[PDB]
Structure formats: structure tokens, C-alpha cells
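Below you'll find the structure I mean.
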Amino acid sequence: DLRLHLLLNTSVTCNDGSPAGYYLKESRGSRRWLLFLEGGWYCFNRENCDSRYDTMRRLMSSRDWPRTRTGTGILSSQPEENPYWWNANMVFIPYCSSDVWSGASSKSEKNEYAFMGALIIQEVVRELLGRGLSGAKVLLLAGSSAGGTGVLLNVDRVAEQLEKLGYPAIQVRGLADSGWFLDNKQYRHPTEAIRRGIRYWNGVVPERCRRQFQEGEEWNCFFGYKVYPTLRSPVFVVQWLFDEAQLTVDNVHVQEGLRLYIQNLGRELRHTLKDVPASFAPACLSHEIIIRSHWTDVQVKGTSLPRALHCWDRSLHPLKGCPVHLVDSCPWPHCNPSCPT
Ligand SMILES: CC(C)COC[C@H](CN(Cc1ccccc1)c1ccccc1)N1CCCC1
Ligand SMILES: *[C@@H]1O[C@H](CO)[C@@H](O)[C@H](O)[C@H]1NC(C)=O
């Protein structure tokens, strides 16, 4: 089990001003550290954040968090469940800021809620340095859904933080699961929600991407295919070709018009990954993968995700029989037989 620690700096808070935190299981024989960002949508104004506080309160407050959590999938310490990194130091960071991990604003006389996602990540890193992270060789910042987008927005800032604190030997990398979206045409009649959220949250984006798009256009940096080329840290992208959250935003819930729409979406997703050399993109209708207990079961071209990640590790020391770029070419959901049921 992973054990809860609330942040010693109690000014870095969840939405309601309660302290943020992290769950930790140390592995003293290992120099690998895995820091996982939880997902769970977001809120973007007073009225919809109040609604979230009523029925999704664990995503806005630490007051009701349990003392422990069980690590699953890539967070499991059992080699049978996690062939990739079972001996690593494991960290699960709960999502309690509702800001896609981008916020840097405190509660105040003008602000009913605090949106501190970007500061929460930085404070977790700083406090872990006193608990063994100072000896790491590799820090993998991973995340699913809003947490996958969170990796893209924060991985280079973690790398810059460790350099400035005097730890240039730690190699920072990212693993972004189910956070690679397209700003496409909907099937029936959403970027406005991110534009509004950034202002409400005092949201921050990576500096090189910010300098490209400029004031008022920072929402562009929330889209993987636009922010990825600006990043310097190595990032492995995991994305279903027919992601259910993508389809929900597109108003898809089969005749010719919908058939063409769905096939075009898979082709467009595949196009955006052509120049992403570490990627895993199966032709399945689903959402999230890395913390599911049966994450080992899916394969692309005969290679599982745990294998592809191991081959990525080797490449950062092409490899014979050890591929890292794995994108399905078949054009319809479940054309890959290994898709989840
Ligand atoms: C997992 C969540 C963070 C996903 O949020 C999806 C979008 C926000 N977009 C905008 C978007 C526009 C077009 C197509 C897809 C998404 C978004 C964009 C990039 C990264 C995160 C969220 N919302 C709009 C209303 C409801 C959800
Ligand atoms: C606590 O965090 C806040 C916000 O990140 C920061 O301004 C402050 O310096 C921190 N306090 C200490 C003692 O580091």
C-alpha cells in the first residue's frame, strides 16, 4: 500500500483551502521514481465548481481522504501486474485542484476557490527530495486523462526545478496517457471552456509554447499536438485512436455520415502521432489505461505497452525486436483483437 502524506507547506492547497498531498511507497533498493497525476475533468466558473463541490468533493478537498491507497497497474509492485517498473518508488498525487494541473492562484477575499495544480506538483517534488528523491537516476512524471494533459504542461517545469535546486543528474521524463485531444469539428452542435478556465485559474503553460501563441491564445498549449514539439524532456504518448472523452466532446454516442466521421477521427489522430517516436495508439473505443490492473493485455503489432515502455528505457541509454513507435493503421474500433472488452 501507498501511505498518505499531507504537504508540510499548508499554503499549497486543494480547491477549498485544505492541504494537498501525496501517497508514497518507497523502494530503498531502487533509483527509479514514478510520480502519477490523477485525472477527473475540471471546473471553470463559480457555478459549476459549486456543483462539483457537492457531488465530487474528494476532487476538491483532502478532508475525506483515506490513510492508504493500493497501487494498481503501472503503480503495482508485483511483477506479474507490472512487468515494466515493479521495483520503483511509487507516488500517487491526488487531483484536488480542478484545473488540469495548470493553476497558480490562492484562495483570497476575491477568490472563493484556490487553483494550485502547478504549485502542488512543484511542492511534492521539493518535499520528496528529503525522502530519497535526491538519489534518483530517473523521475518519470506520468498521468491519465486530465493528468495526461497535466504531464504535458508540467514535465519541463519539473526538469527546470531540479536543475535550479542543484540536481542535474536526475533525468526527468514524461508519460502522458489519454490526454492527447484534437480541436476538431463536432459531429453535432468546447475550446471556450479552456479559455475561460485559464483566466479563472490563473493557469500557466510551458514557456516556449506560450511564446509561440502569445497573450490570449495560451489555450492552444493544452492540445498535445501543439505543445509536444516545444518540449525538451522525453515524452511517451499513450492514446486510444477512438478515445471516449474525445467522442463525448464531439457529441458522438451506424449510417454513412457517422461512419465517415469516426474513420476521419482515427486518421487525424494517427496523423498527429506520425512524428512522435515514443507512442502507443491502439484502434479501440476506450479511455485511460496505465493504472488498470489488466493494462498488460493490449498489444499493437504484437507488442504490449509494458514492453514498449521497457524498449523506451533501452533507447534512452532502432532496437532489434524492441519497438517504441506503435500506432494502429486499421480504421475502425476493435479492428485490433486485443482491445478491452
Ligand atoms: C479530460 C478533460 C480535461 C477533457 O476536457 C474536454 C473539454 C476541454 N477541452 C477542449 C476540447 C475541445 C475540442 C476537443 C477536445 C477538447 C480540452 C482540450 C485539451 C486538453 C484538455 C481539455 N471539455 C469541454 C467541455 C467539456 C470537456
Ligand atoms: C509555501 O508555498 C508557497 C506557495 O507556493 C510559497 O510562496 C512559500 O514560499 C512556501 N513556503 C515555504 C516555507 O517554502
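In chain A, numbers come from Swiss-Prot; the residues present are 88-276, 287-350, 356-419, 428-451, in order.
The deposited model was determined using X-ray crystallography, 1.5 Å.
Placement of Cβ uses the backbone N, Cα and C atoms for every residue, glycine included.
Per Swiss-Prot, the features are:
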| type | residues | note |
| --- | --- | --- |
| ACT_SITE | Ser232 | active site, charge relay system |
| ACT_SITE | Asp340 | active site, charge relay system |
| ACT_SITE | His389 | active site, charge relay system |
| MUTAGEN | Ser232 to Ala | Abolishes enzyme activity. Unable to mediate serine depalmitoleoylation of WNT proteins |
Would you mind listing, in sequence order, the residues at least six apart from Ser232 (mutagenesis position) in the same chain with a Cβ closer than 8 Å to its Cβ?
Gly126, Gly127, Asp264, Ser265, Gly266, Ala342, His389, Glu390
Please give the Cα-Cα distance in angstrom between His350 and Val356, rounded to a whole number; the 5 residues between them are not modelled.
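Roughly 10 Å, rounded to a whole number, separates the two Cα atoms.
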Quick one, of the active-site residues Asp340, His389, which Cβ has the fewest other Cβ within 10 Å?
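Among the active-site residues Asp340, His389, the sparsest Cβ neighbourhood within 10 Å belongs to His389.
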Can you grab the distance between C-alpha atoms at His276 and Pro287 for me, in Å and as a whole number, given the 10 missing residues?
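Unmodelled segment endpoints: Cα atoms separated by 10 Å.
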For the break between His419 and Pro428 (8 residues unmodelled), what's the Cα distance in Å?
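Taking the Cα atoms on either side of the gap gives 12 Å.
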Helix, strand or coil by DSSP: which one applies to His389 (active site, charge relay system)?
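DSSP assigns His389 (active site, charge relay system) to coil.
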